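K.L.:
Please find one structure pasted underneath; my questions will follow.
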Amino acid sequence: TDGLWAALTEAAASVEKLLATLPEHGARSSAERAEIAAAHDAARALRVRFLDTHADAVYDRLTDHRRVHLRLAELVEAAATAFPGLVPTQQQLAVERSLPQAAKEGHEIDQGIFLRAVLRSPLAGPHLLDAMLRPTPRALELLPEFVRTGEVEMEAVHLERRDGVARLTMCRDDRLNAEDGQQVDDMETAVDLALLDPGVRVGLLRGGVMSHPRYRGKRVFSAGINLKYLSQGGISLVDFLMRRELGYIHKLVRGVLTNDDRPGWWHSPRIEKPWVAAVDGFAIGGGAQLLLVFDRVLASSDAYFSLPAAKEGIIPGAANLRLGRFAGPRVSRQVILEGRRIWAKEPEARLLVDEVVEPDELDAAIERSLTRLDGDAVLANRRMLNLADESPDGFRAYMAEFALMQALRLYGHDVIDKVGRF
Amino acid sequence: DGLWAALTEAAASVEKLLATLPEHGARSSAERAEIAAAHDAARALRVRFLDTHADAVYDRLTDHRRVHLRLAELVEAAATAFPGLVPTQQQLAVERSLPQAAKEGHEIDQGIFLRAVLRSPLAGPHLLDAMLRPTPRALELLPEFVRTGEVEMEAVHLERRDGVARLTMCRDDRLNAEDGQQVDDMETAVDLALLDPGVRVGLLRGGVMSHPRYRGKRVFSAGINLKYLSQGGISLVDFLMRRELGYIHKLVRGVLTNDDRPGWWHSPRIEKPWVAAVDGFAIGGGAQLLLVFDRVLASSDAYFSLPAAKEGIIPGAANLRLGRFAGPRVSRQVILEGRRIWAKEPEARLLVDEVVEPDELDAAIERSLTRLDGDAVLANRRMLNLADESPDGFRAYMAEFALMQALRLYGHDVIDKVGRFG
Amino acid sequence: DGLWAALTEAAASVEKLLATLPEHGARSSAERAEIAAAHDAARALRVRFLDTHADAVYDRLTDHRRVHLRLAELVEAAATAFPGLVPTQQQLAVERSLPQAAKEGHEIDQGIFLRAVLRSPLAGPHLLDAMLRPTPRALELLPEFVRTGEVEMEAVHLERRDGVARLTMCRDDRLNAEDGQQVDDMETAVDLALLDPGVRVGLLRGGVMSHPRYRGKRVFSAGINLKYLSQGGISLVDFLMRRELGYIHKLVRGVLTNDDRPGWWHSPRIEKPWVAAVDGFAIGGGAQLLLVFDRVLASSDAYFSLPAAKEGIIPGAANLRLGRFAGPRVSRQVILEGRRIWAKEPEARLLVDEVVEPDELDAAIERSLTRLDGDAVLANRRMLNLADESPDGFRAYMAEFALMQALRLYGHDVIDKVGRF
Amino acid sequence: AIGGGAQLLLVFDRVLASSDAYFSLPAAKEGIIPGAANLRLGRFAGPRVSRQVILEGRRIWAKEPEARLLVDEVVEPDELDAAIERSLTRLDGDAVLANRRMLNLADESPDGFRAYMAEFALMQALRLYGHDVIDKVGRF
Ligand SMILES: CC(C)(COP(=O)(O)OP(=O)(O)OC[C@H]1O[C@@H](n2cnc3c(N)ncnc32)[C@H](O)[C@@H]1OP(=O)(O)O)[C@@H](O)C(=O)NCCC(=O)NCCNC(=O)Cc1cc(O)cc(O)c1
Ligand SMILES: CC(C)(COP(=O)(O)OP(=O)(O)OC[C@H]1O[C@@H](n2cnc3c(N)ncnc32)[C@H](O)[C@@H]1OP(=O)(O)O)[C@@H](O)C(=O)NCCC(=O)NCCNC(=O)Cc1cc(O)cc(O)c1
Ligand SMILES: CC(C)(COP(=O)(O)OP(=O)(O)OC[C@H]1O[C@@H](n2cnc3c(N)ncnc32)[C@H](O)[C@@H]1OP(=O)(O)O)[C@@H](O)C(=O)NCCC(=O)NCCNC(=O)Cc1cc(O)cc(O)c1
């Protein structure tokens, strides 16, 4: 119509023709590498140009003019079948997923371009964000059993209702709560259950006792993303990096968007609750990022917080969005641009942590904190605070650039090389 | 679309239940649940109606945004032009004659209304401009104030001296506890200070108290009058919304005048710098006021708190402004957990520019007043306030605040706590 | 409609009064009040006209936002296409030959114009993109800079070394006091640093001074040239607005290039990280620069001030950015009351990452340059700057600033103070 | 205040400094003993800071927090004259005289001062003729 779809289709065909005829990734000459790299670039450039003008119409076809909420995975899958060449097919992703990161063609980058244009739209963006705030099907499935038993054991998370508290314990005892696609699914499911359970008033996130010999008997909050899986090709742009930000982490802030099925929905369409985080040992990378959204943060006297991948790492989620608010532009750049580690007992830890407690008094201090966040006053006040701290436009515009910026970093040679050495 | 008719019907059901059911407090649980469901259905339709019709409703009331109406006039004109949308003057009179525990909560409808009005990018800014205009009372008193340099009001004493508008809050029997009359006096005094060409700088300070526990001691503010709040005499519109959109916003942005002087084309509002001096303490609404001044001095023995963390209403615009001053951790410590901050602790410097011993405070106040005189200050504080708080940011917050605060004003926890004071 | 005719009417009255009345300073009180009233009526109509017509005015000048024009070209094309809206080149030359105290203040009309342009959600972002594009001067000098690794300019020395673009401000006789030429050199150097593929990180430092009170000592910046400001040589457009929308904004957002390289579809601007090293002091415009760098070092004896709290012009975008660094109390202490902040006091850490003894300063500057190399920094500092300062936030501020600063540039208190320096 | 001048500050009842001032006993590598600083500095700054200053030549700036170990008031150049004058009026009475006598007696015993100055007389004499000192001082 303006020719952009036809040009994209053409440029995608050239890519598929080079991938069919050229040797495997590791066997390509420099001229072959430069040729496919140029074809990828031409195709992706046209993905951007097409969506610059057609994003809203593309989204409208997929969601019936914003009348059906689709989560990220369903959205990019429906976009692949309805707009071939715009984003990779399930089959193309499975081929990618079976390769180590160093050998991938980087088809996820197209999903970054796509989600970029979707989140930039003032119509499509807020709708997709609402879609990710709704309860996961898995949580709705497990909710009756959780109301009954007060307990759910998941692969990466243990959830227990006790004294009105949703106790989320991250329990990957062999690898220091290193994050993966399954951890995100469990965290979101647990986060959904806590919010939907009327017997839960406050949530608590803590790391469990580790079993690895260097930490045996010691709790550890988070060692951040699983670098082994990232090297091996198992960290999904959509199902890990974007899902965690638009899903459970955003629900910690804004709650779960429910159906119009209860009183008061006209004033509170989302159910939100206050959250307490307790940091044992350390919070690193993705785990440090989580602390920027809790209502109360406690840490053991020996803990530290870092976003360590300053030279050859991916973007630390929404830390770049939120850290300036906590620490100011100098400290946030010291932390992110230069990898400054902040210790629980140094004065600037009070920018990130409310309470630092000696190991032998921490359990009791955690329990006291849980009783202080009970009321309706807290619910109203933290809603107004989060609204002031982080506007819908601010979050949307950031996650918009993040979708593409992070996709590129996930395929950067410096990242692949570093992660390979872990 | 049928929404007006559905609302009219649902409001009829409410009025019929109120006519037939027994008085508040004599109702059974089935009767209480029935009227609660009727209120909920009507209010849900108030929201839906205004979601699509707010701009047209506002246009009828203001002649397509060509007549500026203040809050009281707006909600009163909306009641007569759109029966059932917001309560009539007579329905409000009945409510106002009841203790808060017995009210049906018709003000909540005004919260719904003002929320939708402020959410409109067309209706919202016009209403905010209307509240920035000088009050009729101030225009009335302006000539005598220019002549005399003095006005004695019930809750405020205003004196022009050395180019300073000295506002002294002088409710000496109740620690300057706030009520509807205090707001009217404060706005009148702020209006006079800004309109008076003999005033260059404003000063807000608490007067000498006469209550036995504080006799001979100045006190800044003990916050909202909790007795009146329990008794039903705190108005959502004429107190909680009026102070935020009126005098407090005028401290930031000045008074919007007519096109009646040179330079109006670059400065349609008259703004001046303000100094606050805190004796004894600043609590609740009085603490909120400090987030808006150009200079804040405090006595060495003063403290600052927003104390109603468990069972209180939202602390005005503190939830909007405190994060900017103290960051997300300290602002939640203060608001979510009621942390009190003392003038001599290091973190008081987040809220206070100067902490001075009682016997050197008067002179330090006078010195501070001479430092804010020029045209440079005027331009710089205009640019600073513009950067600190965008029009959209303030509007969007006050929109949600209008409804969120209305709900809190009728919350059972609030009513119960407030009943127990004094 | 009718606003253009009324404006044309009011501008004619002004021109006819300026033709018949005596020179500025020879005017009586009645004559001064008459021309002041005429200026006021004309400027009021400039605002009212542009309130409704800004976008069409801009569309005529830029071919419906299809041609990028820089500030100087924009206001000059507006002068030729809409006579009386903004001053002509000839009217500006007359103004430029007068001391500030004698000017009619025709720049104020440009402030009105740029305010209305930047306020438009269509015209504003377009003008901002135009100022992010490389200056022609820089494109001209780029091939020799790639070859030689060195450019000597009047106010700036630029050297590529070890992948670092070393900008040394080298006005050794006046403590690097700023003027129109310094801005042109700074933007040219910043452009070169960003366009040069051999540069990975930029460094801004003050050079060794030659004035007797500072001989042999480096000094970062003494702020705007107050002598030139008194004499009428500080241009609203070519200095005060140019520096904010050009080289200072390029430090944040990079240079907008043509679609001429791989990856432009994700990175249409080339940005790089910047280090600032403050010797002696950073004052006024020089202190403003520090709110925009990725790393800031200072010598133990340095201080930072925005000193003109009583009788000064607005300190550029400090009013926009300082609150983010220091909070609303400190930022008002600095700007409203002229509080000076010393490198060794605790709150210096709000503005400065590292404070170092003079004898160890060169070495930590060098260490800092090696820490900002990767692709990780580039991605992270883009996301940080995006979170820190939204396009709307910057645009809306610079819109009001265009007029607010124009008025301050002609304020009697400013002219008087600056005359005494 | 450098060397002998910084030493003097350990003996005053009130010390004011301009915001741009610094205090050092700089000759840590090749200098003579800084008078009675080794006797008095520990009392003001503790054993860690006094060794940082004396053993390692740490320079202390008027605006850093630890300057308050040595200085009572740090004032901007344009307000310093007036701040000096105010300080002079606050030390007038007979009460100050009695109190500063009792303080100095508690702070520095006769035996302590004497025992230090006894060893100092010889230790400093040796340093005054040390080859490192002579060499370093020749290069100034
Ligand atoms: C914490 C440590 C210093 C501890 O070191 P030691 O005390 O020497 O213990 P180790 O033996 O390394 O750890 C014990 C155990 O855990 C394993 N371990 C520890 N951390 C990890 C991670 N992060 N991944 C995988 N495996 C891990 C380690 O391999 C050992 O297992 P075996 O090899 O089977 O023995 C170390 O584990 C470490 O440096 N880990 C890497 C930390 C790191 O760089 N994490 C990633 C940071 N970056 C992100 O999170 C990026 C991110 C995450 C997100 O969620 C979102 C987003 O947008 C971006
Ligand atoms: C400050 C105090 C601790 C002083 O304690 P004491 O030294 O024991 O003094 P008291 O004898 O109680 O005070 C003296 C005197 O003032 C009366 N007093 C003090 N504060 C009040 C208030 N707020 N209301 C009514 N009466 C009051 C107190 O009842 C005594 O009167 P008598 O009965 O005549 O003796 C105490 O008075 C107190 O707790 N006061 C109330 C504090 C409080 O929680 N105030 C409300 C805070 N919440 C808001 O402002 C909420 C708000 C305000 C807004 O403006 C806008 C908005 O959106 C939200
Ligand atoms: C820095 C100083 C304290 C140093 O004082 P001393 O140590 O006593 O040295 P001086 O002998 O005064 O300085 C040596 C030398 O530099 C010259 N010098 C120093 N500062 C200046 C300035 N600002 N202009 C011109 N010449 C200067 C001074 O005139 C001497 O020249 P000669 O007399 O010809 O020898 C002093 O020079 C001073 O007070 N300077 C003025 C500081 C000032 O107000 N600067 C401007 C502040 N305002 C802005 O930056 C405004 C601004 C700038 C922008 O870029 C953007 C914007 O929006 C707003």
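Following Swiss-Prot, chain B shows residues 12-433, kept in their order.
Even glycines carry a Cβ here, placed using N, Cα and C.
Pulled these features from Swiss-Prot for this protein:
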BINDING   B:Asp183, B:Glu189, B:222-225, B:233-238, B:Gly296, B:325-327, B:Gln416  substrate binding site
MUTAGEN   B:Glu189 to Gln  Strong decrease of affinity and the catalytic efficiency compared to the wild-type
MUTAGEN   B:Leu237 to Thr  Strong decrease of affinity for DPA-CoA and 2-fold decrease of the catalytic efficiency compared to the wild-type. Slight decrease of affinity for dioxygen
MUTAGEN   B:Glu255 to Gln  Same affinity and catalytic efficiency compared to the wild-type
MUTAGEN   B:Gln299 to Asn  Slight increase of the affinity and 2-fold decrease of the catalytic efficiency compared to the wild-type
MUTAGEN   B:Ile324 to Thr  Loss of dioxygenase activity
MUTAGEN   B:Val429 to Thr  Slight decrease of affinity for DPA-CoA and catalytic efficiency compared to the wild-type. Slight decrease of affinity for dioxygen
K.L.:
Nearest of the mutagenesis positions to B:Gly296 (substrate binding site) by CA-CA distance, picking from B:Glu189, B:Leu237, B:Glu255, B:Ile324, B:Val429?
P.N.:
B:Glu189
K.L.:
For B:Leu237 (mutagenesis position), what is the secondary structure by DSSP, using just helix, strand and coil?
P.N.:
helix
K.L.:
Let me know the most crowded of the recorded positions, choosing from B:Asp183, B:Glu189, B:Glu255 and counting other Cβ atoms within 10 Å.
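P.N.:
Result for the most crowded candidate: B:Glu189.
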K.L.:
Just to be sure I understand the packing, how many Cβ atoms besides its own are within 10 Å of the Cβ of B:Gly296 (substrate binding site)?
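P.N.:
Here the count is 26.
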K.L.:
Among the recorded positions B:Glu189, B:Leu237, B:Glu255, B:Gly296, B:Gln299, which ones place their CB within a distance below 8 Å of a chain C CB?
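P.N.:
Near chain C: none of B:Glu189, B:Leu237, B:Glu255, B:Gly296, B:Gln299.
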K.L.:
Which recorded positions from the set B:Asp183, B:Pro223, B:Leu237, B:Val429 have a C-beta atom lying less than 6 Å away from ligand 2?
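P.N.:
Checking each Cβ against ligand 2, the ones under 6 Å are B:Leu237.
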K.L.:
Rounded to the nearest Å, what's the C-alpha distance separating B:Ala233 (substrate binding site) and B:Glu189 (mutagenesis position)? Just drop the number here, would you?
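P.N.:
Each residue's Cα considered, B:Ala233 (substrate binding site) and B:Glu189 (mutagenesis position) end up 8 Å apart.
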K.L.:
Spatially, which candidate from the binding-site residues B:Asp183, B:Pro223, B:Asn236, B:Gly327 is nearest to B:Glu255 (mutagenesis position), comparing Cα atoms?
P.N.:
B:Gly327
K.L.:
Using other CB atoms within 10 angstroms as the count, which residue among the binding-site residues B:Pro223, B:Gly327 scores least?
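P.N.:
Comparing Cβ neighbour counts within 10 Å for the binding-site residues B:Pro223, B:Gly327 gives B:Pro223.
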K.L.:
Of B:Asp183, B:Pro223, B:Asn236, B:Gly327, which is closest to B:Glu189 (mutagenesis position) if I measure between C-alpha atoms? They're all binding-site residues.
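P.N.:
Of the binding-site residues B:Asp183, B:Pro223, B:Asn236, B:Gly327, B:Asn236 has its Cα closest to that of B:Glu189 (mutagenesis position).
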K.L.:
What is the Cβ neighbour count of B:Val429 (mutagenesis position) at a 10 Å cut-off, with all protein chains included?
P.N.:
26
K.L.:
Any idea which of the mutagenesis positions B:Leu237, B:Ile324 has the thinnest Cβ neighbourhood at 10 Å?
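P.N.:
Comparing Cβ neighbours within 10 Å for the mutagenesis positions B:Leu237, B:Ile324, B:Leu237 has the fewest.
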K.L.:
Quick one: Cα separation, B:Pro223 (substrate binding site) versus B:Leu237 (mutagenesis position), in Å?
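P.N.:
Roughly 19 Å, rounded to the nearest whole number.
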K.L.:
Starting from B:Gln299 (mutagenesis position), work out which of the recorded positions listed here (B:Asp183, B:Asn236, B:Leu237, B:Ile324, B:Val429) have their Cα within 10 Å, and give them in sequence order.
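P.N.:
Of B:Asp183, B:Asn236, B:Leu237, B:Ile324, B:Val429, within range: none.
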K.L.:
Sort the binding-site residues B:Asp183, B:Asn236, B:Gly327 by C-alpha distance from B:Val429 (mutagenesis position) and give me just the closest.
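P.N.:
Minimum Cα distance from B:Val429 (mutagenesis position) across B:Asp183, B:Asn236, B:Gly327 lands on B:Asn236.
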K.L.:
What's the number of neighbouring CB atoms sitting within 10 A of the CB on B:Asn236 (substrate binding site)?
P.N.:
25
K.L.:
Please report how many Å separate the Cα atom of B:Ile324 (mutagenesis position) from that of B:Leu237 (mutagenesis position), as a whole number.
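P.N.:
The Cα atom of B:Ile324 (mutagenesis position) is 11 Å away from the Cα atom of B:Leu237 (mutagenesis position).
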K.L.:
Provide the number of Cβ atoms within 10 Å of the Cβ of B:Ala233 (substrate binding site), excluding the reference atom itself.
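P.N.:
Step by step: centre on the Cβ of B:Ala233 (substrate binding site), count other Cβ atoms within 10 Å, giving 24.
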